[PDB]
Amino acid sequence: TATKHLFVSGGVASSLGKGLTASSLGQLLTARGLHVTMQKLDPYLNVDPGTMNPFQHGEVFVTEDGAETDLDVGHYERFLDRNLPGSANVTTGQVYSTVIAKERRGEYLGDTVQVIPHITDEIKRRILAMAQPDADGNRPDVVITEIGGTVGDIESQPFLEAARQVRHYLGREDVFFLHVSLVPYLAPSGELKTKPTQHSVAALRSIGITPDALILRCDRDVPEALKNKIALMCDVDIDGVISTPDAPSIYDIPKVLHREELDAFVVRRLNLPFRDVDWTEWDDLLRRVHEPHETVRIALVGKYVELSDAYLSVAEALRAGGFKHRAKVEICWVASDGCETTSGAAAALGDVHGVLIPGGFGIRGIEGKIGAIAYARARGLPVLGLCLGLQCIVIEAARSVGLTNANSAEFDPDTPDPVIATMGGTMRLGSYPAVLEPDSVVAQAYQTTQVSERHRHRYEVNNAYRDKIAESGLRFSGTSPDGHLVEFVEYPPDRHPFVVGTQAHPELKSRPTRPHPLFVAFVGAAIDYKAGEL
Amino acid sequence: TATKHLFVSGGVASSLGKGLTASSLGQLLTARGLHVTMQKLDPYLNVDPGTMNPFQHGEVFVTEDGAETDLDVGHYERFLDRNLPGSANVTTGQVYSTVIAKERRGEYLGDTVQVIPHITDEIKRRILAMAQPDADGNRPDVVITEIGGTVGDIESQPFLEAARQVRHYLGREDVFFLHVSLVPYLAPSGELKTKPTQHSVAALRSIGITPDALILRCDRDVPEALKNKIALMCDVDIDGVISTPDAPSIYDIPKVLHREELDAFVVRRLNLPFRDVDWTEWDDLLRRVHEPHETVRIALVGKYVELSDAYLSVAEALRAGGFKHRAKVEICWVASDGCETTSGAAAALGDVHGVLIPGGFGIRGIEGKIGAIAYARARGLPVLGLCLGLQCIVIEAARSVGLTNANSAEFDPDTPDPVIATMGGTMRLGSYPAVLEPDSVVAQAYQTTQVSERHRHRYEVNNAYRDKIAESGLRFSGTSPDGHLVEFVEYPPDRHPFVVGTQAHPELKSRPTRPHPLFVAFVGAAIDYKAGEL
Amino acid sequence: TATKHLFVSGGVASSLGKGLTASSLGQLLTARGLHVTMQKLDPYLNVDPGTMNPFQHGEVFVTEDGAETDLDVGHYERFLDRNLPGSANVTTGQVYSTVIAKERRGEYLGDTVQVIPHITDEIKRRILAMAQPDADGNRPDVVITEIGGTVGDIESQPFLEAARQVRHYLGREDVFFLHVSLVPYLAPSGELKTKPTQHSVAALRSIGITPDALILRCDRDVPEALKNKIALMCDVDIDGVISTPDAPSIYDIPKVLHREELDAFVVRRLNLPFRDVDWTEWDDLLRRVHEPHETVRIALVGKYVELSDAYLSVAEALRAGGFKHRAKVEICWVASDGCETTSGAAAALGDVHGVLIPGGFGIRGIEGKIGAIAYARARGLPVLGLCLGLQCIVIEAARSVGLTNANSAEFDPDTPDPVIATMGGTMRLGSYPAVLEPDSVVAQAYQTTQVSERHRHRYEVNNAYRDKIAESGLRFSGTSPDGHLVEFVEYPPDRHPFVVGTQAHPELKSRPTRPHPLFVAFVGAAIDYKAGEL
Ligand SMILES: Nc1ncnc2c1ncn2[C@@H]1O[C@H](COP(=O)(O)OP(=O)(O)CP(=O)(O)O)[C@@H](O)[C@H]1O
Ligand SMILES: Nc1ncnc2c1ncn2[C@@H]1O[C@H](COP(=O)(O)OP(=O)(O)CP(=O)(O)O)[C@@H](O)[C@H]1O
Ligand SMILES: Nc1ncnc2c1ncn2[C@@H]1O[C@H](COP(=O)(O)OP(=O)(O)CP(=O)(O)O)[C@@H](O)[C@H]1O
Ligand SMILES: O=c1ccn([C@@H]2O[C@H](COP(=O)(O)OP(=O)(O)OP(=O)(O)O)[C@@H](O)[C@H]2O)c(=O)[nH]1
Ligand SMILES: O=c1ccn([C@@H]2O[C@H](COP(=O)(O)OP(=O)(O)OP(=O)(O)O)[C@@H](O)[C@H]2O)c(=O)[nH]1
Ligand SMILES: O=c1ccn([C@@H]2O[C@H](COP(=O)(O)OP(=O)(O)OP(=O)(O)O)[C@@H](O)[C@H]2O)c(=O)[nH]1
Ligand SMILES: *CC(=O)CC[C@H](N)C(=O)O
Ligand SMILES: *CC(=O)CC[C@H](N)C(=O)O
Ligand SMILES: *CC(=O)CC[C@H](N)C(=O)O
Ligand SMILES: [Mg+2]
Ligand SMILES: [Mg+2]
Ligand SMILES: [Mg+2]
């Protein structure tokens, strides 16, 4: 049948969890054998999130095709176990620059270029593009489009109008509206309130959209009497009124939605091929999530100590590495600035079982990350470095063999030894192939000598320093196919059981149901270190 | 005191006449000795109206500084008798491209770039820029900002939010909101309806704006009982409820607003220096408008026969030329396509007293305009050619002396004689100086040999053909100061009493209270032709 | 099938003609063989319109069962040719007093009595009651419910909410929403505007109602391009976008709606039994409306004659009387106060062909109505008196025979001769039987001696004065079955060709397709007077 469009909107307030609810619905539909693709509409004017501070706004996700996207695409890829195109993230910035650029070229042939229909046609074009056959030739069954911003706000109006037009042009049989609302609890009276959902749905209806179902985000179960009140006042089928209480883990959200039979309601309402959910893969994940056999502590040596969306894909990849070993990864958020000195690094990393040095696109404090690697090497702690992490492993190795002032030309342009430098240079974005040295730590982890990983960097290992850096025992165990670019570094296992660096972001290809081989090997080495210390 | 901001919004429906009401208020405040400047906020995405078809969307106005703007700037200049900057026209296209370009350069330093505050800050910046001292050093007393689009529509939301923020930041003492509404008449019941104004004001209030006054656009006088109902339901001072019935001429609108004492209400509400209106100049204009001593028929040989906004400044300049002679100019709208043949041109121009060949930026049908000039020359009819008009006078002169296939390379790239060609070339926009031949028709009209006029063209008279074209008797009576570019052409008065062409758009510098010298001389020649035919 | 509910709402402004559009649709569906009943929901607090000044708010219609209702019930009866129950008019006043009375008796059993659901349940009950089998045992096919007030106003909110709940409970298959909007014309630009319809439909959608069709009230045909714009922006089937221009006569509206195929769209959308319209009866009416063979002038001697709805059923009955004779009745609206003196009555009634003295519930000036009858008797003008009219005929007869101070005790309680008096008394409402004198003017008009007419009065002919009044020649040609109450009066044809009075309101039983026998005889006598004057 025709590709179906399922729009996810939000009401009352932001940060209710629309993205994770949409992803969980995507997981449930995928588990029913449906081909699901997902898309995020971001009402911000940044053409891409590359200009945003990730320490304030969250990580930048990078797709296989090299697009810098909102972190939500990461949630979609993790719940669908699918590579999404750069088209899966639409911003107001992209839409307006595209339309204005076409206007300047005279492509609208003398027309007054307007929000309606020219801006809404562009958004609609980007929504409908998701229903085109992919590279393998497959057309999706369902396109889940998450509409960023809140209903009733100015910024979301062109997106919501485009979604209303998609419904008008494709008909009610091919389009479904899911609206996420808040049911707050008032502690003095002890009651849940439906009034915000009532008003939010009236604002949604006022812009021409009739919700087919409602996600009632709450800190508790929404009683049947409240669901009945909402069904009546909002004119939503009672089977489409979904009590969605805060879940203990993000992996529990599909079970919350399935208990309320939201996915079965969606399949019936869109007249999609029906098949029962195959719970094999997700039940296996939930056993690894809720029933670990051991705990392991990993230091994430980033900008700060607060649990951060700036390292979301890294944190998820670490946990997934744990799941593979039926282990619980406890992340010790360590501020890199505190690891600069040997006593500072000892106080911060003395009780961990592994040290992860993550990526740091646009950051400035590097001496703390180098300090953490120097401590971990001496302590015998496993190390996994990602992009900036590999660069810090390379800088620390060069300094350990006499190049005292070795650095990246990015962080010290006046360094006499730029062991990390541009090839200014070439920004490497998206998937790049690498060839691994057979029997190396990285080749043993991947169980192959030919791999591909996603990149986001313009600084590379300076090849003029390979022989000098190798004096530390560090091996260039992975390179580009022509051998010019260093892609992976590692110490021999007889010197350090696990010290590995990668120029790429393997965390982006990690899934909770498909852990990344490097994170599996890293967590495995951390479990080994813990057992050796007992 | 502080520069005041007066915002003009529209409700119920578009095309009510907001621009002319704002201009008329601008005239009334100017006549009270206040320094008034005006600005139009256009919600369209066209960075400038240059890509719009003027035959569908109206003429492009060109300012002294060379900006291509909405025709509304023309209304402002005509009612204020002032040159306005390119900043007097803000479009959504300009705002979004400026903000997106700053975002791409990293000027927002890691911020999420949003409609609020980044888009609204840019609009607010453009509104507040109008309050800066001009080139002569003068700061305006009042900035009248017309908000395009209708209240309740999506496209106007960022502009209205910016205006609300201007009020918030400057205070109620420095900001005034004027809302234009429709009071429709229902013929079966014979009654006027206030309900649309009631609902429009509630929509305006819902976005945070309280109107200080209301323009009640109607086909009849709004009775006191209806004004009282509106004052009460909309909470507007009865002195700010303005009955604005459709006026016989646009020049009558200041008298309609003054009778209702809107300008006195505005001056008192904004605590502006009070002075009575000096009616000397406007009463003089109204006597020329309503009490002409003679009538004269002028053919406007444009694309079509319907009264058009595509030639608004030309039509206004023709009427102003008439006012100077205490004459009524009757415009005979003649489709150029019908003047290609000698019999067609005779049928179309046989009963007129003058022929105006207007500008035609982006048009295709030129043979009809050349045909009209050939007929007018043989008939002894006065001719005034503007931009394309001069080019058509030059082409017709070249063909009359044997260059049968003479043309502009714009309309016939394969012409063996490109008498009009690029210097591709250089687009000339805005004010350019010209030096006139003393005792020429053009120098006698201007009463000076040094002039400046506004341009909008890239094709010029090909200097290689000057000697050949002059064989017709045509004189290059005006040039650029270095003598390289032809700016004016004319025939000797002994051959044709008035056949003049200009590369510029003198109509743009015309005002109803200050007619342009070329239009005064042209209409004067048309009055002479009429009298000679009696 | 199930009884269908068709709701008629209004937007933009009041007095657009919702009632006549609904009635015309009722006529079209009746002509397709459907059993249609109609109901008006009035948002005013008057329990019945009896306390309203009819000279400000329009006539009070009286049903067979004696309910005093809004004049709209009259339009319904005239277009359906059916007697409607008192239940066909619901007011806010009725609903709130019913619910408050139930609350005071404890019928809500400890509940908080609320607008939702208690007021809306009462309105819904009154809407659904219209679908119950009538006295003959027949259940209607369609109930057309007109919702008074304008969408977006406070007063209509409970009615609109009840209609939304009827849709929710019965489903989309049994409920249809028709929304009436205004398409205004802007004379300076010459354009029709769709913006008010766009905004009105968004307000209707915001309160939970999706219109199935739109009535576009306009002073001209709405072009296809504007209908296409509305279909797209309002998301209404193009087949349901109805151009409804101002019609020359109210009886032309069914043809306007049929041309746009609204009735066929309604029948298909509600899955009603389909049958073609039988145009026999209505085409016959339209020939009498548009092709009269003669014109006749009738004075309507009302207390206050603005040309208002205060005498709507009288004016319609006069026209229907004309139709029967293939004549056009021109109503000369005459203020009764000007007919008090014989010279005043001569100036006012000198050029008419008949004099109608209508009912005057709540009036104070009766001397002018008596003066008009005295003039008409002397002039030989036909007279038809309704309720107060009969009473004035009786008072004038008594005074013409020497009872100089004869009057009604209603207008002069101190009269020594109350020829009109109570039995205080008994208010007679609705249908009452009368027995007519065989071979009397009234029996010859009705062509029967047994009739029934609707009443609205408490004053009667004082039987103690029958012998004295009869001295004038006046006959008591119609009485109650027991002979106690005077129902009809007339002069013998050998004294006056046509001077008739009735205590009732025969105009209420008049239909354009079924003229009332008294109005047929009256207009016939007026045609005779005109012919005798030539
Ligand atoms: N059902 C649920 N229970 C608990 N936490 C939840 C949740 N749904 C979402 N979250 C939390 O919300 C966080 C942010 O993701 P979310 O889905 O809320 O984005 P969003 O759509 O509301 C905002 P934006 O569009 O700016 O990205 C997740 O990291 C997760 O921890
Ligand atoms: N009071 C009035 N009486 C008669 N005509 C009037 C009028 N006010 C305006 N008009 C007419 O309206 C025409 C268009 O100018 P107007 O002021 O209506 O623009 P606007 O602000 O409504 C639309 P936009 O923003 O797209 O330019 C004028 O050419 C004039 O003839
Ligand atoms: N198509 C049409 N052509 C001409 N006149 C029309 C018309 N439709 C309605 N009218 C006129 O409009 C007036 C108001 O009609 P109507 O009673 O139906 O309006 P309404 O329903 O808005 C008032 P209420 O609020 O009292 O119910 C009447 O004088 C009627 O004759
Ligand atoms: O009327 C409005 C208000 C706000 N916005 C948009 O809201 C966006 C901010 O998105 P948020 O959801 O964070 O709103 P908030 O900060 O105002 O309130 P909190 O829930 O965070 O406490 C901004 O990007 C702005 O464009 C509108 O579009 N319209
Ligand atoms: O909800 C809406 C509808 C329309 N619009 C905006 O209205 C603009 C069109 O401006 P108009 O005033 O011409 O509206 P219209 O054509 O829809 O109706 P008419 O009055 O002309 O009959 C378009 O440029 C669009 O962006 C909104 O911003 N929001
Ligand atoms: O927002 C509002 C305004 C008014 N009303 C209600 O409107 C009713 C008056 O109804 P009208 O339609 O007569 O309004 P109006 O007189 O103000 O304007 P026009 O006729 O000129 O169009 C009153 O009974 C009042 O309660 C609302 O319910 N809500
Ligand atoms: C990828 C990473 O962690 C840092 C990127 C840095 N700016 C670069 O190496 O180019
Ligand atoms: C100015 C005018 O009328 C036409 C401009 C034309 N395109 C040109 O000469 O460049
Ligand atoms: C019936 C009428 O209109 C006036 C008569 C008066 N109210 C009465 O007889 O009670
Ligand atoms: Mg999200
Ligand atoms: Mg304007
Ligand atoms: Mg009605």
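Chain C is numbered as in Swiss-Prot; shown residues: 7-429, 443-553, in order.
When the header is checked for method, it gives X-ray crystallography, 3.5 Å.
Placed from the backbone N, Cα and C atoms, the Cβ positions cover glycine too.
When secondary structure is read from DSSP and collapsed to three states, C:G23 (ATP binding site) falls in the coil class. Remark: C:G23 (ATP binding site) has C:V186, C:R223, C:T250, C:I259 as non-local neighbours, by Cβ distance under 8 Å and separation of at least 6 in sequence. The ATP binding site annotation in Swiss-Prot covers C:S21, C:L22, C:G23, C:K24, C:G25, C:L26, C:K46, C:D78, C:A253.
Here Swiss-Prot notes a mutagenesis experiment, C:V186 to G, with the remark: 14-fold reduction in catalytic activity. 10-fold decrease in affinity for ATP but no change in affinity for UTP. Causes resistance to the anti-tubercular compounds 7947882 and 7904688. Catalytic activity cannot be inhibited by the active metabolite of 7947882.
If you look up Swiss-Prot, you'll see C:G366, C:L394, C:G395, C:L396, C:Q397, C:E416, C:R477 marked as L-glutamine binding site, on the strength of sequence analysis. Cβ neighbours within 10 Å of C:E416 (L-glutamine binding site), excluding its own Cβ and spanning all shown chains: 19.
DSSP assigns C:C393 (active site, nucleophile) to coil in the three-state reduction, placing it in neither a helix nor a strand. Around the Cβ of C:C393 (active site, nucleophile), the same chain contributes C:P364, C:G365, C:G366, C:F367, C:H474, C:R475, C:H476, C:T521, C:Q522, C:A523, C:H524, each under 8 angstroms and 6 or more positions distant in sequence. The active site, nucleophile annotation in Swiss-Prot covers C:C393 and is backed by experimental evidence.
The active site annotation in Swiss-Prot covers C:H524 (among others) and rests on sequence analysis. DSSP assigns C:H524 (active site) to coil in the three-state reduction, outside any helix or strand.
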Identify which of the following recorded positions, namely C:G23, C:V186, C:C393, C:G395, C:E416, C:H524, place a Cβ less than 6 Å away from any atom of ligand 5, and list them by sequence position.
none
Please check the recorded positions C:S21, C:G25, C:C393, C:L394 against ligand 3 and give me the ones with CB under 6 A, sequence order.
C:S21, C:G25
Checking the recorded positions C:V186, C:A253, C:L394, C:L396 for other Cβ atoms within 10 Å of each Cβ, the smallest tally belongs to C:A253
Could you check the recorded positions C:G23, C:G395, C:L396, C:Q397, C:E416, C:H524 and tell me which sit with their Cβ under 8 Å of a chain B Cβ?
C:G23
C:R477 (L-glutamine binding site) sits from C:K46 (ATP binding site) (Cα to Cα, rounded, in Å) at a distance of 27
C:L394 (L-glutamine binding site) versus C:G25 (ATP binding site) - Cα distance in angstrom
29
Show which residues of the chain containing C:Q397 (L-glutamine binding site), separated from it by at least 6 in sequence, have their CB under 8 Å from its CB.
C:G391, C:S414, C:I426, C:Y478, C:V480, C:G520, C:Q522
How many Å lie between the Cα of C:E416 (L-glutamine binding site) and the Cα of C:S21 (ATP binding site)?
35
Which whole-number value in Å describes the distance between the Cα atoms of C:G395 (L-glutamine binding site) and C:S21 (ATP binding site)?
31
Cβ-Cβ distance under 8 Å, sequence separation of 6 or more, same chain as C:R477 (L-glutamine binding site); the residues meeting this, in order, are C:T428, C:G443, C:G444, C:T445, C:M446, C:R447
Among C:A253, C:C393, C:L396, the recorded positions in the record, which have a C-beta under 6 A from ligand 9?
C:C393
Using only the residues recorded as binding ATP (C:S21, C:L22, C:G23, C:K24, C:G25, C:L26, C:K46, C:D78, C:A253), report the maximum Cα-Cα distance in Å, whole number please.
23
Name the secondary structure element type, per DSSP in three states, that contains C:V186 (mutagenesis position).
strand
Tell me the coarse DSSP state (helix, strand, coil) of C:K46 (ATP binding site).
strand
What does the structure give for the C-alpha distance between C:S21 (ATP binding site) and C:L394 (L-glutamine binding site)? Integer Å is fine.
30
